[PDB]
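Trainee: After the structure tokens below, expect a handful of questions from me.
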Amino acid sequence: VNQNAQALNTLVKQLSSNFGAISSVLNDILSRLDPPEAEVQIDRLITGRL
Amino acid sequence: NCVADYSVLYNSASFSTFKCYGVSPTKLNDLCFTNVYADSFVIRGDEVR
Amino acid sequence: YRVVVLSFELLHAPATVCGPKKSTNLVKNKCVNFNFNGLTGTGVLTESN
């Protein structure tokens, strides 16, 4: 249970990590930018999250 | 302490440039900021870059 | 050439400088889009404890 809970809790915490994007919340990238600038920023979060 | 319709600046033909570095400019009409700070000055053209 | 630099303080804290958005009545206990002070998403809104 501890190994699964440490594996899930780290997987969840990593949603909040930047990977070099202007925000670790996707709706902040979408609200502050147009698509030509968003695809440079979202690909950071995809490359990281994945 | 105010409401900022950025389109008033963004549609203005007076500007030689409208550079943005953490947003794309139409979104300035949708966002909300805790403060804005306007640094203001006059400079030669070959160093506006 | 006149230059002005508009530095922004993002929503780390209670927001003030808003975009010209006609705000609305608030739904509860139903699935809705939301925009509070530019903090957008989708969810079900309820009274807290």
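Here chain C follows Swiss-Prot for its numbers: 508-556, in order, are the residues you see.
Technique stated in the header: electron microscopy, 3.7 Å.
Note: Cβ is positioned from N, Cα and C throughout, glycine not excepted.
Here the residue is the original one, while Swiss-Prot reports the published mutagenesis C:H519 to P with the comment Increased resistance to human covalescent sera neutralization. For C:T547 to K, Swiss-Prot lists a natural variant annotated as follows: In strain: Omicron/BA.1.
For the listed features, I'd like the structural context: burial, neighbours, distances.
Mentor: DSSP gives C:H519 (mutagenesis position) a coil state; it is part of no helix or strand. The local packing around C:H519 (mutagenesis position), expressed as other Cβ atoms within 10 Å of its Cβ over all shown chains, amounts to 7.
In three-state terms derived from DSSP, C:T547 (variant position) belongs to an extended strand segment.
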Trainee: Including all protein chains shown, what's the count of other C-beta atoms within 10 A of the C-beta of C:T547 (variant position)?
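Mentor: The answer is 16.
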Trainee: I'm trying to understand the geometry here, so how far is the Cα atom of C:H519 (mutagenesis position) from the Cα atom of C:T547 (variant position), in Å to the nearest whole number?
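Mentor: With distance taken Cα to Cα, C:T547 (variant position) is 14 Å from C:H519 (mutagenesis position).
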